[PDB]
Amino acid sequence: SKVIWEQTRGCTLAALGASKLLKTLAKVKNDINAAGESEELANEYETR
Amino acid sequence: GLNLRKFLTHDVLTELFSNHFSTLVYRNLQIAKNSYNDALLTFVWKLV
Amino acid sequence: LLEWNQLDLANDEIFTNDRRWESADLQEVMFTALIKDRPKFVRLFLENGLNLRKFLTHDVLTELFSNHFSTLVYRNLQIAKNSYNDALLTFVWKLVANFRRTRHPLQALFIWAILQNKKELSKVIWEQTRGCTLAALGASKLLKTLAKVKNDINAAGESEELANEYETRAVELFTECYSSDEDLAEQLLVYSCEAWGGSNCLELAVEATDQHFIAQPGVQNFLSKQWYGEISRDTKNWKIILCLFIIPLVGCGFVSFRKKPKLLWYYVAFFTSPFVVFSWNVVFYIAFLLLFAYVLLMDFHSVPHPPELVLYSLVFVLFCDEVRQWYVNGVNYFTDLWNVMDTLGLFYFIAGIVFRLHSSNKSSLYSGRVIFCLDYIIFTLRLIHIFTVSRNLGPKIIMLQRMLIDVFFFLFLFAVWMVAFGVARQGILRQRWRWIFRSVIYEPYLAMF
Amino acid sequence: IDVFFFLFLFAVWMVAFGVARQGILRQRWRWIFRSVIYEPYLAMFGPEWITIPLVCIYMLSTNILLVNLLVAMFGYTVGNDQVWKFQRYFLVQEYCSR
Amino acid sequence: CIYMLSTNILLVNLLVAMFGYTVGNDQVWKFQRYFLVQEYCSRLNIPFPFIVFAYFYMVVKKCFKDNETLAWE
Amino acid sequence: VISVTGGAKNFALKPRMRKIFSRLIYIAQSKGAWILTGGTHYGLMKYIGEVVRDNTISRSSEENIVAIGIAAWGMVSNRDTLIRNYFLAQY
Ligand SMILES: CC(C)CCC[C@@H](C)[C@H]1CC[C@H]2[C@@H]3CC=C4C[C@@H](OC(=O)CCC(=O)O)CC[C@]4(C)[C@H]3CC[C@]12C
Ligand SMILES: CCCCCCCCCCC
Ligand SMILES: CCCCCCCCCCC
Ligand code: NA
Ligand code: NA
Ligand code: NA
Ligand code: NA
């Protein structure tokens, strides 16, 4: 995802949209490990 | 030297999203759409 | 080389592929490494082909627990058994008594190393145990119990440090287990065996107050899954409440479930969910309060009308629930001061029923009505307490629980001051022991309020 | 929100107190409902074995209501610049979007 | 003077009640949450007042009367 | 295909070698590889079998691990039970 994001046109918008999508996916409690990974990736893209 | 914009054809994207997309990820996305729906989640669901 | 703790020299010279040896050839060297506290050599012999399960015979364990067990450690264990007895402490005391005068020999050796604060030897032995999370939690519980003995504070501090280490080890191992698999880790969470007194990982963590183990995300989401029952946590709470109020909507697919089945399994799984049962109980308590108010305000005519018998049956079921709570919680139930309030409210309801059944007596009927009104206040107070706990069910539960006790103590001190003030007023204003006591108790409360 | 919840709990207790008073003092559904609702509010802001339990239940009600008030006072501290900056942006952008 | 002293001691007790929880983080409240939720989940989980039948059945019954997980761990 | 030909007996279970061979078995499982060892229950082959069993236990839904053990019929200890009396030999 980082490699692909380095090639995007709107990079801030892509990072914020990824953060929003990952935070939404972290709400699903079917698999808490996947949700935790999604939350970590969302935080990473927010920081980016 | 490889150009990502031209490589990412419709056939390549369809193959990536159809054959190389995890079924667990798709189930989580469906659960999110049914339970935590949003504008961006709807957009991503339509794209997928 | 072992007597001088020269592990590198032994590895370089003694244990080489050129030389040959057998597992049974180093049995006595293993024993003397165990009794001389050479954890590195214990690990070397373990990883050099020796089998610990067969080595730990009954004779070896008896010799370890009889001749190589510290008398100070045994004295501390006896003091703990006499003063801070517990289920696991009783189990360990029975094991030690058995070995002083399957069978899990590795658990016995682990306990032998744990009781004597042999940290590295205990770690080496624990790396060979079968139930490792359970062993770590049981060691944490036993060490925390032994840290309660104040005969030797250095030994108690060492025990506390070892207990923290083993709690951290259990947390890390279970985190690895849960990250690997979720269903298998949850099966391991509730796995029970006679190894540690028939106890459980969750039970041992709770008994030891292993807050780090309980606060694990895996344990917390296991508890959430238990709380929701067969209902998936992905469904909205308002959907569950609406299906609770509209029963037929449960079978219409409104509420999603974790698994799949007959149109009856759905309702059984819904109404056996602790979340659903709790919500239904609160709703029915509100309905019972409404019925109580209706009976008090419009259904008191010196005879039990059918609403009165319905209310009596509801109070009877509440009394049965309270009796079950008594039986489950033992004498520790009457410590919260709010369970005591519920018990006293039920007893007051019984007294009011007794007073009300004495018909053809205006005084008895009025006493019954007054008792019923006071009990209505008590029952609404119980509902208010339920609402308060449910609202603060999170980070604020600590503050709430502390504040309840603190305000109770402040009110007790105010009551003591009020008794003194009433005594002073009676000694100043006035000049019949029952009348004097009544005046002293009830004068300041009526005067100030 | 915390003070609102505390006041709601106080209102529930007041309804219970009004019901108890009506059941003790008095013996018309609309009149009964009006008395129950409006008796404790006007009263507060304008017989041998029952006095000790009355004092006890008053103490218990004071305890629970005071604890709710203290929770209202202290709950914001349980759970830094980013949070209030986000709230400030939310409010100012909501007003600026008119 | 004694009214002032009584006010002082009682007010100090009230302030101690207000402020004492701050003297002595996530693990503590998570442990308490587990304690409460597990205590409620360990019941018969039968809706009130239908739990009386379950209680009667339980009292009548009372009057009348693995390796895979370990290897994975 | 990995042809593991190591010590036939007296193999030290050092953490470095344990990690090396666990990684090797993981690579074989990931690549769908065959491990050609000896069939004897001694030393390195015993540890290879233990790691294979552990991997099968941990990931049952993953690809199965093929661990061919090429031994000598003239060195099998508990013989006379591998001969047929469909038929399961209890070794
Ligand atoms: C009869 C009329 C007046 C309607 C009354 C409705 C209430 C009795 C219901 C509506 C919503 C319910 C709540 C919805 C959600 C929850 C969360 C639920 O989860 C927890 O807080 C448990 C602990 C945790 O999981 O963190 C506990 C019950 C509670 C407060 C419920 C308690 C009962 C409530 C307040
Ligand atoms: C009916 C008993 C009252 C005891 C004193 C309560 C004082 C509360 C002070 C709140 C600021
Ligand atoms: C009898 C002297 C009273 C002095 C004032 C006391 C005020 C207490 C305020 C508590 C909130
Ligand atoms: Na009061
Ligand atoms: Na108050
Ligand atoms: Na005073
Ligand atoms: Na005061």
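All chain E residue numbers match Swiss-Prot; in order, they span 961-984, 990-1030, 1049-1056.
So how was this one determined? The header says electron microscopy, 2.7 Å.
Keep in mind that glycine also has a Cβ here, set from the backbone N, Cα and C atoms.
According to Swiss-Prot:
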MUTAGEN   E:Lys995 to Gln  Decreases in sensitivity to PI(4,5)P2
MUTAGEN   E:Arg998 to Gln  Decreases in sensitivity to PI(4,5)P2. Insensitive to icilin
MUTAGEN   E:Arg1008 to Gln  Decreases in sensitivity to PI(4,5)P2. Reduced the sensitivity of the channel to menthol stimulation. Insensitive to icilin
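Taking all protein chains in view, 17 other C-beta atoms sit within 10 angstroms of the C-beta of E:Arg1008 (mutagenesis position).
Among the mutagenesis positions E:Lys995, E:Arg998, E:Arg1008, no residue has its Cβ under 6 Å from any atom of ligand 5. The two recorded residues E:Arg998 (mutagenesis position) and E:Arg1008 (mutagenesis position) have their Cα atoms spaced 16 Å from each other. Its own atom aside, the Cβ of E:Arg998 (mutagenesis position) has 21 Cβ atoms within 10 angstroms in the protein chains shown. The two recorded residues, E:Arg1008 (mutagenesis position) and E:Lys995 (mutagenesis position), have Cα atoms 20 Å apart.
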